[PDB]
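Here is the structure we will look at, set down as structure tokens.
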Amino acid sequence: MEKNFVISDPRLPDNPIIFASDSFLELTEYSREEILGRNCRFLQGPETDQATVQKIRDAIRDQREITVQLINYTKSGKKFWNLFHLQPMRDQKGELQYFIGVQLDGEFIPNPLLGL
Ligand SMILES: Cc1cc2nc3c(=O)[nH]c(=O)nc-3n(C[C@H](O)[C@H](O)[C@H](O)COP(=O)(O)O)c2cc1C
């Protein structure tokens, strides 16, 4: 199965990506070398809804799962709608270890309804 996903380590400064799937490299047009150690916000740009970024920030703060749809940009500046699902990952002792982020490319929710 095709899986667009990244794993971040929230126990390192600014939640860096420590793993990016082949499909994530393909979608975003970045090499693994350009992604590893970055915060995933580098995919955002002018058209990204700051209200949606806020919802993600709060979900990471409270270590809660969330799904949002937001505008991201490939290396070559191509806009794509990203249906982004965030999942906290806890160790055996219930301590946060990682976040996993799974991307789906597509305008799943029409922009006119998303904007409401
Ligand atoms: C595992 C994981 C995957 C993420 N994937 C994306 C993504 O694909 N696109 C995106 O815009 N933001 C993504 N983010 C969110 C940003 O890295 C950042 O948390 C968000 O923009 C809110 O924080 P900020 O306001 O400090 O940027 C992801 C976050 C995590 C933890």
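Heads up, residue numbers simply count up from 1 along the chain you see.
The deposited model was determined using X-ray crystallography, 1.7 Å.
Cβ atoms are placed via backbone N, Cα and C, with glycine included.
Taken from Swiss-Prot, the feature FMN 2 binding site covers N39, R41, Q44, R57, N72, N82, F84, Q103. Here the Cβ of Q103 (FMN 2 binding site) has 21 other Cβ atoms within 10 Å, regardless of which shown protein chain they belong to. Taken residue by residue with DSSP, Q103 (FMN 2 binding site) is part of a strand.
Among the mutagenesis results in Swiss-Prot, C40 to A (Swiss-Prot position 426) has the note: Severe loss of light-sensing and light-dependent autophosphorylation. The residue drawn here is the original one. The Cβ of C40 (mutagenesis position) has 23 neighbouring Cβ atoms from other residues within 10 Å, across all protein chains displayed.
In this structure, the C-alpha atom of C40 (mutagenesis position) lies 12 angstrom from that of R57 (FMN 2 binding site). A 10 Å cutoff on Cβ-Cβ distances gives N39 (FMN 2 binding site) a total of 13 other Cβ atoms nearby, all chains included.
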